[PDB]
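Below is one structure, written out as structure tokens; the observations come after it.
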Amino acid sequence: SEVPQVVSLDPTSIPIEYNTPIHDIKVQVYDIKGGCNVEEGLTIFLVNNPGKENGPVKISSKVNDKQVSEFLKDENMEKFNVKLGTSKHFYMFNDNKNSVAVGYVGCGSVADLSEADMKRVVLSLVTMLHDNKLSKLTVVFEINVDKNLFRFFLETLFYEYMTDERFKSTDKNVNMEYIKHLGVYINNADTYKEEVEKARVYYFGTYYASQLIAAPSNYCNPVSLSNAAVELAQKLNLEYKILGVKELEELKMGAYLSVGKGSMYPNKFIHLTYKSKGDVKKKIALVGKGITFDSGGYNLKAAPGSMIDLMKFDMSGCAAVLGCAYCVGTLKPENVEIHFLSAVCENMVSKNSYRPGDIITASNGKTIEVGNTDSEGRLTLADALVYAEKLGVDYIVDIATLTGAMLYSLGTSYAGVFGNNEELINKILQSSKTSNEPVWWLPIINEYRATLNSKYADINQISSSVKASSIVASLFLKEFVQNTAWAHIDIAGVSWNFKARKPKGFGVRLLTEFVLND
Amino acid sequence: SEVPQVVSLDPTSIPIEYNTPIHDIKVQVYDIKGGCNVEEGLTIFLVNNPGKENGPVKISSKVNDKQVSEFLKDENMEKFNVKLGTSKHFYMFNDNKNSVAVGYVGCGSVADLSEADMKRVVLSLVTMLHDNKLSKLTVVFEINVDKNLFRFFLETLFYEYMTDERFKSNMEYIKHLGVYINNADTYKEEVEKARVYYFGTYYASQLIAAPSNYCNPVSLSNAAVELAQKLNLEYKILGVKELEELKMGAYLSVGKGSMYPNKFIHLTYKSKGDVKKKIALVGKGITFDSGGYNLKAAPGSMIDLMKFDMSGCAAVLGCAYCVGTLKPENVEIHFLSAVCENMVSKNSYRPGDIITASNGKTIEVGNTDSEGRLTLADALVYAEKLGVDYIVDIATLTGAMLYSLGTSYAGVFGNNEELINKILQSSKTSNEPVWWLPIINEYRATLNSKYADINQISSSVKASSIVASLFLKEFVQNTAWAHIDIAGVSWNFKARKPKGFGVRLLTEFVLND
Amino acid sequence: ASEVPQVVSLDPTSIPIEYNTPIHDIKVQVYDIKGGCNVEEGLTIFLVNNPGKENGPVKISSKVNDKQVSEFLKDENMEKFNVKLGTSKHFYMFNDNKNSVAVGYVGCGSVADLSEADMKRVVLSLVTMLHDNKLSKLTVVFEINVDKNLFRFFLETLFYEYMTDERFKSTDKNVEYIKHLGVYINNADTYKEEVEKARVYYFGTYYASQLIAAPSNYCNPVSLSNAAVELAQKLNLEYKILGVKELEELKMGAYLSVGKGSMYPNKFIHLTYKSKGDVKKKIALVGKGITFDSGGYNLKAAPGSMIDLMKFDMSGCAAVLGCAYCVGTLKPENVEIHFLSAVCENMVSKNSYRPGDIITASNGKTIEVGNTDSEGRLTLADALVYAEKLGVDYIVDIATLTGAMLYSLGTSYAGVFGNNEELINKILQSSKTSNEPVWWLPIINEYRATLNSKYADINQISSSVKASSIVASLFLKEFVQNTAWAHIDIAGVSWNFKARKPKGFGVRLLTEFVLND
Ligand SMILES: [Zn+2]
Ligand SMILES: [Zn+2]
Ligand SMILES: [Zn+2]
Ligand SMILES: [Zn+2]
Ligand SMILES: [Zn+2]
Ligand SMILES: [Zn+2]
């Protein structure tokens, strides 16, 4: 519970913002058939033009203001097209002699907007929200979106709107003011109303994980991260259990303890549990890789391209699991029992660190010959998977920033999923569709299994013959799940938004949608 | 065409073996239910032990020789185990005092063998054949196989048994092969299909394994003409003067630095009846990829292997043999490959050069080693003009496949899910594994060139297999198209030889669609 | 024995050593060929060659005491098999008593005189027939002509490759070992004094291989010195393990600086074998004992550095300990042998020694460290000063010193340096009788000027010469002033990369050198 320090100025906790400005926004959804009242703030129309490649703009909603209706006439919009991401600002006075602001965001000519397209639409909306001091934003949906896409629009709006300033001191944004009300006019408004407070819950779960990842490793360490998870479980009223070094020694978690041997922070295993009111028909263990910093060990990240400065994000899988724990603990699904697990530690260089070539013993008795200390994620997950299978669950899903090879296979957009069971993978892909967090199915090639045969240990940690590390790492994790249906999501390439210089919070919505639809 | 030479000792043709000793093997299939005759040659039992990992060997078939029957008793075969790939074989005299050999190959403890497991079993069998002088081999299947897999057994056995000694200056080849297997009467029909599939793979391997001084754009097209004349295929070889006038500037820019002129191969198989499906198979034909001015100099570039950059074209030519031999129904197949050589010279195309494809698109060259997609783009514009229903291209395009799927599974991309599913189905029946990878449209923006219509490569998205597929997709406008990247699976690094990957996949695609 | 420090309770506190291997249970019986062969139970293998004829026909030239087996092995049936080096075939037949027997052969090529490498190729084929078969006896018939050293080498290599180290397997395992070994050879009475010599030389190589293959979390300075104490106790050898407090009093600043960054205290191993009859020969054997070489702040980060193999940087120490077993068992006389090793671990830490640090050796020489990964010559320097103070006649050190050996002699031959005719020639002669190949390499004095330090007495590394193995010998030569000294660089030959296992190189070479003086 107590965070060790080198100097008295070292932080002793991760700062977390629970009551964000988003939570103060009053959201109201109105029916488009009754017309829109433009009154104050900024009113944005989501306009399309099917067939016409960036064709002209046409406002097709009844506006309850004569002055603003005259401005939005078709003959006045020669000059704006529906090109995806394009936006314009208009200034005028309404019927009550009051100054109002109206605009639009182009949504292209494809009637069905993709997940990446909708993100581009939302980003244009946020640019109009920044550098402006508005009190209400009003969005008029002149496009077709299902209930999932409408919720995805809200989550992305909330997530991109918020600015994380926990670590600013002499450089906070002085011109930063958030709107207090959000009005939405949409076709068949009553069916979308229920998605609003689900989107806000999905927003914070994603933002909570982003807060943990963006926190650097001197703030986010094994002790302070598990302390925050306890704090989260107490606010939600979940059962919680943090396993210390002495308990992990008795469980013979040799692979997990060997990774964190060289750290000044003791290993901390997070075990949160949400149980249902009523009978349970699904037991699920969610495992997240929790490496608060990955220096690589004695296989140090020194080669060009290793991005050693970004390795604070090697606990992104753990953050996604904890972010889901908030969503599950808040929405309270039932007929289900969920275990949120993470073997948290730090991979450091020290005189106490574990070495390349060392042979360690996992909690299931298997001996492993270490070939690369930078492949430490699969070592900690192995003991976490054995711990998860002892829980007697139906599905085991692990999520981890495991292999940089994911960048060269799927890139920065789609995550990769591996597994030993087909229906679980299909359930993961279905959750990917409804959560709009894209994931692609990749194979576990058994022909590569022979390259993990160690001359002395039961199994090798790495191959060093096969260059397909994402597949080889799944071969290794498969060796520690004997009978339970298990899936593995590699988020090493998609977790960090390199262009936006901030985390994505990837996995929170995907895991929760998987929990909510089973 | 005449092959240019620098010195008179440079070869002027690719030596090709059509008349392999495999074609002399008499193949016989018999039913296992009736017992085995083990009196001539070498008899190998394919045995497993379900449940008991590394369990003992137990033969359950009645043999006719009393001496061999005494050897096969359980007290003598429990001293051997069934570990996948393990093998033992002994020499003895039969009841008539004739020389025979009996042995086994372990098939593990999993009743269902994958293609990789069967490859390891065949490898053990072939090792015994390279040390054997007996003229007969009998293989007894005490395991469960369909003959998508048993045809795979024959195909792989034929391919690994054959040894390429064309460049060379303790074993004889068997004259008979006996097979004891359940339901042999059904199991006859794949024998001659395996022999056709074997040679198409072996013929393609011969072109790939042929070094670049032997296999050049001129000699490779000459071999394609010779193959089309023996098969009775329509053939057309396009020269530089004709390629310039089809305005195939991307393809011609790749080969400028070569001493060999560009040669475009176009073979055609037409049906005797009416045509109900038109298919175009496009193959990347880089007989040597030095990388150009982006020279393959970094560690790992494998410049010494780069004669294999025409493996996609070899797979198309290998499929042309199988299609031309089995002569399928109601189909019209076009076999295309834009063959050239990527060299360093005063005449080479440069990094930063802007070239014009045959469809009018301007391309900004970012790396000369990404030359495959440049030739494929002009070949794809040529293929769509043929008015086909499906366009399938196969290419050793991007080394990123070694970090994605590795050296076992190839990746397939496409713009049409029905064609992709048809390729995936062909992967199962041909037993050449392929995995479907996505065309991520979010990466399309990184191909936007500031000056040209499109960038050849991306500068930010470090995932070339998806980016290269996004580039090729812009050169197929209306036809359902798929792209198979075989850069990782083309060369067998452990065996120091090509695999001939793609030949059986393409043939099964045309023979079953 | 000291207590091994641990970070977590799951850290191992001792190296597992197998002393009673299945090889020790094999009853070995040798017969003379001029009396006929009796084809018994199990497997009977003939070693056949054909001088002059490359891949010539197989011809069995030994009397078999079985009419049926002699008919099988007639010339008109061996015919279809050839003698290519490494080829093997299996035969199944029934003998005169209506019993089924197993017979075969391994081809030994032409050449007639087989090299150590060629014999290993023959032995490997022999082990393949021993593997995956459940035989109780193997019989070997020598129809190839071999001397006593090559016959002993055949048994040593066969025992070593047949043995399988499963100390670190848990869930993994499989099948058994034969209980009897028969050998038929001409003039058999002369060859069989080598049988029990081969069994002794085998375990010394396997014991060294056990220590090398043991990883660094198992094999560290504390646990490695404890094993030497345990070995000395079983062999009744005098032993002394020097701790940091004693090494500080001996002013071993070069040796102490290397181990500063380790969690394991430095341990100097000093074993002694003394003869009963008056001692007319005094020998000190020094082995490099770096249980793990991270390289220090000059971290092994380049692609070729092979840091995951650096548990083998104590191969020199294991070779000396393997010699201690062989010498301690056969008990030669008129010799004192000192088995020395300055054991430590080269790690990265806040306590590690830095590139550029100037340290003082136990002989007063100051050294400027130019690269922390050149820690071998620093630990050896203090060990040689310690060795010379013992008043010995010969000092021989063995070390996995420089990776440059992979670019000079490769993976087959080790390099020997020295300051004296006969110690080098006696070592080179021992290489011939031990069949462990070593090549004599020069100490080029022209390179000595490149070790001139601007501030310290001598530089640890050169600033211009890329011949690291020769420069290291020049550095080590500076710490032996009056005694005959030789240096064996085994950095290229210690690990069998293809077989992913140690070779135990040096045990038989060092032991033969002690036994032939
Ligand atoms: Zn790592
Ligand atoms: Zn990591
Ligand atoms: Zn290229
Ligand atoms: Zn290429
Ligand atoms: Zn070193
Ligand atoms: Zn060293």
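In order, the residues displayed for chain C correspond to 85-259, 262-603 in Swiss-Prot numbering, which applies throughout.
Cβ coordinates are placed from backbone N, Cα and C, and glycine is handled just like the others.
Within the same chain, residues at least six positions away from C:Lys374 (Zn(2+) 2 binding site) with a Cβ under 8 Å of its Cβ are C:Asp399, C:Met400, C:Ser401, C:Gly402, C:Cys403, C:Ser427, C:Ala428, C:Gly462, C:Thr465, C:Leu466, C:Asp483, C:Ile484, C:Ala485, C:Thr486, C:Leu487. The Zn(2+) 2 binding site annotation in Swiss-Prot covers C:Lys374, C:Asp379, C:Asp399, C:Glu461.
According to Swiss-Prot, the experimentally introduced change C:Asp379 to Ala is described as follows: 6.5-fold reduction in catalytic efficiency in the presence of Co(2+); 854-fold reduction in catalytic efficiency in the presence of Mn(2+); substrate affinity is slightly reduced; impairs formation of stable homohexamer; when associated with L-461. According to its DSSP assignment, C:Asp379 (mutagenesis position) is in a strand. Around C:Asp379 (mutagenesis position), the same-chain residues six or more apart in sequence whose CB sits under 8 Å from its CB are C:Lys386, C:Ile393, C:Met396, C:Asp399, C:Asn432, C:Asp459, C:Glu461, listed in sequence order.
Residues or ranges marked as Zn(2+) 1 binding site in Swiss-Prot (evidence: experimental evidence): C:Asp379, C:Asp459, C:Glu461. C:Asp459 (Zn(2+) 1 binding site) is surrounded by 19 other CB atoms, counting those within 10 A of its CB over all protein chains shown.
Per Swiss-Prot, mutagenesis C:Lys386 to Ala is noted as: 100-fold decrease in catalytic efficiency. 2-fold decrease in substrate affinity. Loss of hexamer formation with formation of dimers and trimers. Its Cβ taken as reference, C:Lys386 (mutagenesis position) is surrounded by 23 other Cβ atoms within 10 Å in the chains shown.
The active site annotation in Swiss-Prot covers C:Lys386 (among others). According to its DSSP assignment, C:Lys386 (mutagenesis position) is coil.
Listed in Swiss-Prot as a mutagenesis experiment, C:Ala387 to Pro is described as follows: 16-fold decrease in catalytic efficiency. No effect on hexamer formation. Counting only same-chain residues at least 6 apart in sequence, those with a Cβ under 8 Å from the Cβ of C:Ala387 (mutagenesis position) are C:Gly381.
A mutagenesis experiment is reported in Swiss-Prot for this position, C:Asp394 to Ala, and the note states: 7.5-fold increase in catalytic efficiency. No effect on hexamer formation. 1.7-fold increase in substrate affinity. Secondary structure at C:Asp394 (mutagenesis position), taken from DSSP and collapsed to helix, strand or coil, is helix. C:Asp394 (mutagenesis position) is surrounded by 22 other CB atoms, counting those within 10 A of its CB over all protein chains shown.
As annotated by Swiss-Prot, Zn(2+) 3 binding site applies to C:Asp394, C:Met396, C:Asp399.
The note that Swiss-Prot attaches to the published mutagenesis C:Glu461 to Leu is: 6.5-fold reduction in catalytic efficiency in the presence of Co(2+); 854-fold reduction in catalytic efficiency in the presence of Mn(2+); substrate affinity is slightly reduced; impairs formation of stable homohexamer; when associated with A-379. In the three-state DSSP scheme, C:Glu461 (mutagenesis position) falls into the helix class.
Record note (Swiss-Prot) on the mutagenesis of C:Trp525 to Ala: Loss of catalytic activity and impairs oligomerization; when associated with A-533. In the three-state DSSP scheme, C:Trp525 (mutagenesis position) falls into the strand class.
Experimental mutagenesis at this site is recorded by Swiss-Prot as C:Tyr533 to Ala, annotated: Loss of catalytic activity and impairs oligomerization; when associated with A-525. Sequence-distant neighbours of C:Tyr533 (mutagenesis position) (same chain, 6+ residues apart, CB-CB distance under 8 A): C:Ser548, C:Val551, C:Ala553, C:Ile556, C:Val557, C:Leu560.
When the recorded positions C:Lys386, C:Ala387, C:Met396, C:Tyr533 are checked against ligand 5, none has a Cβ within less than 6 Å of one of its atoms. Counting only same-chain residues six or more apart in sequence, the Cβ atoms lying under 8 angstroms from the Cβ of C:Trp525 (mutagenesis position) belong to C:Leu495, C:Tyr499, C:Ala500, C:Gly501, C:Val502. Other residues of the chain with a Cβ within 8 Å of the Cβ centroid of C:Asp379, C:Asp459, C:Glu461, the Zn(2+) 1 site, are C:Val344, C:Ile376, C:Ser380, C:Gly381, C:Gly382, C:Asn384, C:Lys386, C:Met396, C:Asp399, C:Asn432, C:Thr458, C:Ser460, C:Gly462.
Annotation note: C:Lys374 (Zn(2+) 2 binding site) sits in a coil segment as assigned by DSSP. Selection of the recorded positions C:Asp379, C:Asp394, C:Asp399, C:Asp459, C:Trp525, C:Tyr533 by a Cβ distance under 6 Å from ligand 6 yields, in sequence order, C:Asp379, C:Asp399. Of all the Cβ atoms in the protein chains shown, 24 others lie within 10 Å of the Cβ of C:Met396 (Zn(2+) 3 binding site). Taking all protein chains in view, 28 other C-beta atoms sit within 10 angstroms of the C-beta of C:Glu461 (mutagenesis position). Proximity to chain A (Cβ-Cβ distance under 8 Å) holds for none of the recorded positions C:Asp379, C:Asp459, C:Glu461, C:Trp525. Secondary structure at C:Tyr533 (mutagenesis position), taken from DSSP and collapsed to helix, strand or coil, is helix.
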